[PDB]
Amino acid sequence: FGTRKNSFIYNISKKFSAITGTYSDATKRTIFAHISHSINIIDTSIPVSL
Amino acid sequence: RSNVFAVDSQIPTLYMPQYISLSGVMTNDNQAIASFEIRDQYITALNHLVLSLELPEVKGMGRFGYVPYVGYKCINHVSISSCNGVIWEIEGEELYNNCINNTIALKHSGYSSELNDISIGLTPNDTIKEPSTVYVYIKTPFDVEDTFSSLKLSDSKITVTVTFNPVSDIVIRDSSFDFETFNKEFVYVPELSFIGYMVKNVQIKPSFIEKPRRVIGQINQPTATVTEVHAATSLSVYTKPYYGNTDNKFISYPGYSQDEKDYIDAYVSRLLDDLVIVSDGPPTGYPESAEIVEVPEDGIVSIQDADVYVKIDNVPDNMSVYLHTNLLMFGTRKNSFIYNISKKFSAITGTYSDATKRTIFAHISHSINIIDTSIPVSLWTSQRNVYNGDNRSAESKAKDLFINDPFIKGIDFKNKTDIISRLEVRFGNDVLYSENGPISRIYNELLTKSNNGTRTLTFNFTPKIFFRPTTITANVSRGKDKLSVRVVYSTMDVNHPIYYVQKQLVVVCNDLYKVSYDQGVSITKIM
Amino acid sequence: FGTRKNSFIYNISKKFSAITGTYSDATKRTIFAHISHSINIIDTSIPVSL
């Protein structure tokens, strides 16, 4: 999200710092293990249309 | 105007409390009986009885734990009596129901992982449990208003008698544990304590007390009569399962973890190690009646109408995955509806472990309810089942537990399924109350703030102690002096095994008595 | 001025929009004519050590 093309940006992917896990070849998808993040309740409470 | 910022402090009666501990005399079908004599001219009153018990060291092999709330689950009967007769008494189930909303009391009665985890011993000298002490708070009617309601001893001798249940009731064990030796050498060791009051110039007046009275109906009857009802404060109805026609074996028990999800996850954990087997060639060690089918490369196995999705990770190249498709099955006619536990699963995923040669399960999708966890093993292999029935391994058959827990209600361990669909109470010939939904249970739980209420008609709403309780009064002249209860049991499907568990109807009537103190302690029946 | 390496920046040269003028070859310097800007008193009131 941003209002002018080169100012501050709210980016949800910058709130992750470490992502580890194991891939599963039986179901063709990734099973994620331990995550470290700083997500708060507001990000989960933002409506999709905004 | 009334002053709300001050009050005149009343000087109370001069007194001095003291904690008093006594030792008991044990006496001895073969049920243990402990008798305690309280005799000292300086104790004027008492309340707040606590019973302590030393549980001994348990050694040997096998799996062994204690039931939750051992201390309360041990007591069959309590009686307080003087020379004029019984003053008060209660059954263990009414005591437990009265103390079920007290979390502090349940915590002191023994609820921890040290006691309730299912431990394993590997050599005949392995110590399974360390010695510990449990405390049973014996809640009485003398506790409502502290000193105001305490039992006065008008210079008489008071005797307390605790009758114990046999030790088979409070122990959960498998077949490899030497129960007859443990039972031959186990000994109950009780001690009683109470709070006494030394009062100078006490002034005693008569009070009112309630004695619960129990009546048990015949097996499978939907009726039960309570005679000699002259002043009842309430009426309660519930059902107990009766396991006398079985061996009391169950597949699983969660131990310390007591959520309904924990019951279900322990049941699934016991079934899954037998459900999906990784083997080189058709698996061996099962009865001939087992229909074990290889899972195709696509990963979907269709069992009649049910579709099972099986994906196991890290399976070696020289081995295959097999699915047990009729682990437990029950039916009453050869080509009708079938209750099949294999069809209650829809997705099974996990990873193979080459170190332990077993499957570690990941995500499970199921529809298991508490009834499946609550079916005794004997009912799968009864004579009315037209199939073989149990295609489990003998290694799995050796982990079943004996459970004789005496205070089970409903037809599952959590009292979640409501099997009473209609209730009708008659007083004489006229219908006093009738209901379809559980509105009386909703009222019992709102008014007592419990999570395990029963169907209760309450007649008393006046404040305790300071007022005489309100009662429903008999009109023996018009013949209205008995309480009949009649239920209709909810219809179940004739192919569900739970249709054949036997049920008993339990009615509890709280009778009103008057306590008087003219030459010693005495009680009279209100008429 | 900035506090983290890729966030909002206060930049004084972004507050100019048009600059016209005439160069002078006699004094070897530029004589600036009309300027359009949005400078306020605070920029002129910021101490150099900040």
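The numbers used for chain B are those of Swiss-Prot, and the residues that appear cover 18-45, 49-547, in sequence.
Header lists the method as electron microscopy, 3.9 Å.
Every residue, even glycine, has its Cβ placed from backbone N, Cα and C.
In Swiss-Prot, a mutagenesis experiment is listed as B:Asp25 to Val, annotated with the note Confers 45% resistance to rifampicin. Experimental mutagenesis at this site is recorded by Swiss-Prot as B:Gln27 to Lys, annotated: Confers 50% resistance to rifampicin. Among the mutagenesis entries in Swiss-Prot is B:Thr30 to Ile, noted as: Confers 50% resistance to rifampicin. Here the residue is the original one, but Swiss-Prot notes a mutagenesis experiment at this spot, B:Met33 to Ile: Confers 20% resistance to rifampicin. Here Swiss-Prot describes B:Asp175 to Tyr as a published mutagenesis experiment; the accompanying note says: Confers 50% resistance to rifampicin. Under its mutagenesis annotations, Swiss-Prot gives B:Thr243 to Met the following note: Confers 30% resistance to rifampicin. Among the mutagenesis results in Swiss-Prot, B:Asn480 to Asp has the note: Confers 80% resistance to rifampicin. The residue drawn here is the original one.
Annotated features taken from Swiss-Prot, shown on the structure.
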residue  : record               : Cβ contacts under 8 Å, 6 or more apart
B:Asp25  : mutagenesis position : none
B:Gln27  : mutagenesis position : none
B:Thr30  : mutagenesis position : B:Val219, B:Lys220, B:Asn221, B:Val222
B:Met33  : mutagenesis position : B:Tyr217, B:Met218
B:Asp175 : mutagenesis position : B:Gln61, B:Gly540
B:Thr243 : mutagenesis position : B:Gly237, B:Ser504, B:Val505, B:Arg506, B:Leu525
B:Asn480 : mutagenesis position : B:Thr253, B:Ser254, B:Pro489, B:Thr490, B:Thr491
Three-class DSSP assignment, B:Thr243 (mutagenesis position), comes back as strand
For B:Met33 (mutagenesis position): DSSP state (helix, strand, coil): strand
